[PDB]
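Take a look at the structure set out below.
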Amino acid sequence: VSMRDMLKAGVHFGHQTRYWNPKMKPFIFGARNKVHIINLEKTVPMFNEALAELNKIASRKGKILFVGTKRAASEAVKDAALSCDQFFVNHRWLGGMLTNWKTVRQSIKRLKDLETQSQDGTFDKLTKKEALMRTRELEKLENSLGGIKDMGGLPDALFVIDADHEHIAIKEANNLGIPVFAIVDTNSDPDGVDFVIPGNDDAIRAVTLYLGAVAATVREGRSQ
Amino acid sequence: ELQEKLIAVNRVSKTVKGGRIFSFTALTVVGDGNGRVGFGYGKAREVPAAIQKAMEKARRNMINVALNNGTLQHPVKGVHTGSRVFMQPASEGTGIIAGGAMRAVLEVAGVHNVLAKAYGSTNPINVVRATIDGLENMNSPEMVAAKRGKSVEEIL
Amino acid sequence: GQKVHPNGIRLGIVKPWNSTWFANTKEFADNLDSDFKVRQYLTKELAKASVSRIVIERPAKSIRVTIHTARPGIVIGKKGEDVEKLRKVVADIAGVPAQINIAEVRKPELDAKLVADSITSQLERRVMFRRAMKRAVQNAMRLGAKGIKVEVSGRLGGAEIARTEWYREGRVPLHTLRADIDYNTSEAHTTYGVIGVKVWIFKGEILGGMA
RNA sequence: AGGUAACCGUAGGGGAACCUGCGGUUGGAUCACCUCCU
RNA sequence: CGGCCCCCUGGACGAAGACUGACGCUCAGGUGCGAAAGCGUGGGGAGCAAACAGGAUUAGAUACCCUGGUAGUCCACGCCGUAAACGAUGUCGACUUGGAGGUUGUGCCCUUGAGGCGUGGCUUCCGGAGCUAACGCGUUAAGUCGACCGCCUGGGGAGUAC
RNA sequence: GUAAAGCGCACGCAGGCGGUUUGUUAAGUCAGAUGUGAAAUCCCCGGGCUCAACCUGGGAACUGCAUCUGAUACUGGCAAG
Ligand SMILES: [Mg+2]
Ligand SMILES: [Mg+2]
Ligand SMILES: [Mg+2]
Ligand SMILES: [Mg+2]
Ligand SMILES: [Mg+2]
Ligand SMILES: [Mg+2]
Ligand SMILES: [Mg+2]
Ligand SMILES: [Mg+2]
Ligand SMILES: [Mg+2]
Ligand SMILES: [Mg+2]
Ligand SMILES: [Mg+2]
Ligand SMILES: [Mg+2]
Ligand SMILES: [Mg+2]
Ligand SMILES: [Mg+2]
Ligand SMILES: [Mg+2]
Ligand SMILES: [Mg+2]
Ligand SMILES: [Zn+2]
């Protein structure tokens, strides 16, 4: 992504000067209208160097977890993961999604069992109310673990939108040593992101730019 | 090919509306005998469970210490939670001269010759809380050389 | 907090009866009296043959009793000569030409009777009850069960007070009628007294009624 | 308005438990047991 | 330490300079200050108020309540030298991410005005690393360090005896 | 800080400690030499009682002290900043 490509999308935009985090000073161009302005001169090379690492991970058969819980951007992140055959979390992050992997696997098994059971049959054997209740549970599990049913094991890389909002995920990752790739607004604490991208995390246009560029490079890394 | 050793088990209480409910806390370490070791501690309702689960956490957390030849590379102390532990390499064949709690830690890691001594309180979890940290804080004759940007004899 | 007999309520639903003959009132009381007496005689006899289930069904001109055990050859002895003599003693104690037949059990640690009685036997061996019931549940769940519960009551280890205890593992849904819950009871006569043992094994759900 | 005790220094009374006077401080409740090694 | 005014007088701070040239820090003994109560001498004396006088109440009330009321409380001059005299944190210096203030300075820019940028002093509250047994502390450290002094060594016996 | 333990506060003598540059000094300090530090003992290498204890050769050591000759970064002294 080129600085012009970002700027038109508005990547330079930031939170209010009232709400910023201390470690973000190096990445901040300045202030206008009491608004923090992010410096694309740092943003572009760091994003490119992160894309290099993401391409490397995906080119060694890496499993990638796209992470974002914004109600606006949930579907964008889900589609972003689907466009590169990867795994995602688009609904509220659940504590222990990575650290409590065994429980998630048991929940994955129940979701797999319910979908297999409906195809196999025995719903007719169940009472119509009972069969409907089983369908409701299957729908709820599909809404929740739709992205990670096929992750199989712990992912090899994480992509995070608004790292401050998803702080539990990054704490878990660091506790596991799983690398964190994150779009970091001025209000976030950048310590947990090993490849940090400072940029707007709310705006739909810039978020979609991040996701599309990452997914293009991930498909490229897969293709070899 | 790992190696494990229980350290201590305590029966802890928990007072409920009617009376109490005892439990059991195990504490153990796990090492590969090759300068790589971790420890675990987990409560449970009865001993074998605690001894089991605590044993498993210790299979994670296994740091890798850069010891040399069953002995450390330099004297080292480590203080955690009010417990102070001094250690230092010993001559060949000297053995593992250490208080009870530490001895296992030193053993499973791969140490063979080491002097040691504790100070302050001797709560077992504290001293291992206070020992592994001390262990990892060792420095190879090249970790320095690297971090000091020199050759090994350039320090030695 | 008293429960209800988990076998009884699941009768017809998933649990067939242990006696399937039919009769009118005129010949009813004595009918079950007879088959009770044969049950009692048998349970005295084959105590070493790991017998679990014993069902009496009486055709109009004959009676026939069937045995589910884990020690088939024991019951059969040789040439069923012990089986044949049992057939005789039952035919006379039932006063009707009998014909007994056995249908062994494959998972002896997976039915409630055999495990409960093994427990109570080891209890008479004065082995430690705790480790005993633990081995029981371990073998059970290990073998492929889905739930096991054991409960031992009364004067444990000879204690001068009745320390009733229990253990649970897996899944045992007691309020779900459609659930396959095998359940049984047995008893130990210690020097110090008598101690009760209850056992539940849950082999999962069945769908579609008794069929 | 929330509201209510302890304790310090000291003086007097008090048989002592203590109560009053002057000021100071927050350190502003009270307790606690039957089972037990892999 | 709290009306206002004057008279006498100590310290702090800021601004810019000029001068001095290490003149410093700490401090056993030593000296002084030192809340309240207390003591001496004399004065004063509304209010308040130990003691005390009564009323009541109470098993009884020696207490709690009321009515009183002396010393005291005040002044001068002595004396006493103790308090949970506490931030329960000795003094001085250097160093170590932040935010919210309060207060008192002062520079510049807003044309200045209302205001926006500076730069001090003191002070309050959060909270990072760090530290702590924990609670917590956290640029006014209980962090990282120096220098010097005071002090501690199970609890009672006892801050008592001599 | 709350477990025992910061004087109620301050001033201040004795005392302890002291920014920075040069010179000087050589006190501290360091280096070396020399003397001495009894023997036994302890330790090393031996030897002898059949072994051992024990006895014994030689050494090491006795970390000390004194003296002399050096060293000048440091601390002190002196002088000049
Ligand atoms: Mg009932
Ligand atoms: Mg009175
Ligand atoms: Mg007075
Ligand atoms: Mg007077
Ligand atoms: Mg009065
Ligand atoms: Mg005092
Ligand atoms: Mg005060
Ligand atoms: Mg003080
Ligand atoms: Mg005295
Ligand atoms: Mg004090
Ligand atoms: Mg002073
Ligand atoms: Mg001097
Ligand atoms: Mg000097
Ligand atoms: Mg000698
Ligand atoms: Mg010899
Ligand atoms: Mg000099
Ligand atoms: Zn944001």
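Heads up, chain B uses Swiss-Prot numbers, so what you see runs 10-165.
Placed from the backbone N, Cα and C atoms, the Cβ positions cover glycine too.
Here is what Swiss-Prot records for this protein:
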- B:11-74: domain 'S5 DRBM' (DOMAIN)
- B:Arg20 to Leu: In strain: SPCR9; spectinomycin resistant. Not a ram mutation (VARIANT)
- B:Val21 to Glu: In strain: SPCR7; spectinomycin resistant. Not a ram mutation (VARIANT)
- B:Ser22 to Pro: In strain: SPCR13 and SPCR15; spectinomycin resistant. Not a ram mutation (VARIANT)
- B:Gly104 to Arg: In strain: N-660; suppresses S12 streptomycin dependence (VARIANT)
- B:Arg112 to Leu: In strain: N-421 and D-1023; suppresses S12 streptomycin-dependence (VARIANT)
- B:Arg112 to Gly: In strain: NEA-314; neamycin resistant (VARIANT)
- B:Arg112 to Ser: In strain: NEA-319; neamycin resistant (VARIANT)
- B:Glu151 to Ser: In strain: B (VARIANT)
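The two recorded residues, B:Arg112 (variant position) and B:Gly104 (variant position), show a Cα separation of 10 Å. Here the Cα atom of B:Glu151 (variant position) is found 49 Å from that of B:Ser22 (variant position). Between the CA atoms of B:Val21 (variant position) and B:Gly104 (variant position) there is a gap of 35 Å. Each residue contributes its Cα atom, and for B:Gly104 (variant position) and B:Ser22 (variant position) those atoms are 39 Å apart.
Note on B:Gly104 (variant position): other Cβ atoms within 10 Å of its Cβ, all shown chains, come to 13.
Counting Cβ atoms from all protein chains shown, B:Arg112 (variant position) has 17 others lying within 10 Å of its own Cβ. Per DSSP, the secondary structure of the domain 'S5 DRBM' (B:11-74) breaks down as 11 helix, 32 strand, 21 coil. Under the three-state DSSP scheme, B:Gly104 (variant position) falls in the coil class.
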